[PDB]
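Once you've had a glance at the structure underneath, I'll fire off some questions.
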Amino acid sequence: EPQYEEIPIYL
Amino acid sequence: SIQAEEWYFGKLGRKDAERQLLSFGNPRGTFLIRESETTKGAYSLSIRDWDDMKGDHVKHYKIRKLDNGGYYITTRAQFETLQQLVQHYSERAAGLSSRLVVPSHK
């Protein structure tokens, strides 16, 4: 249950 | 008193933001802001994105803030205020699907 889109940064 | 009428509305939530953009407001690419009621009181960046397969819609980007002074929706980039970050995002998205309001509420 996501509440907001958090810009990722993984490979 | 930031734009208070373009990329930031005030102390709004995600429910009013979705019905605030779809219920008469602007087309897609419109990213507004508002206080997130998820935490003690963080900020937010709602977005409008209609599609040719369901109707209009609206997403959101919970904005956070460093106690040292660093507004950032993503820790990849922070700023000093919401007007200064809307200033930088105005020329760039910063990393989210789209940047702050694209057009002009005018």
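Using Swiss-Prot numbers, chain A covers 321-331, in order.
Looking at the header, which is where the method is noted, we find solution NMR.
From the backbone N, Cα and C atoms, a Cβ is placed for every residue, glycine too.
Quick paste of what Swiss-Prot says about this protein:
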- A:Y324 to F: 70% loss of interaction with host Fyn (MUTAGEN)
State the count of C-beta atoms found within 10 angstroms of the C-beta of A:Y324 (mutagenesis position), not counting that atom itself.
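Looking across every protein chain shown, the total is 18.
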Using DSSP, would you call A:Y324 (mutagenesis position) helix, strand or coil?
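Where A:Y324 (mutagenesis position) sits, the three-state DSSP reduction gives coil.
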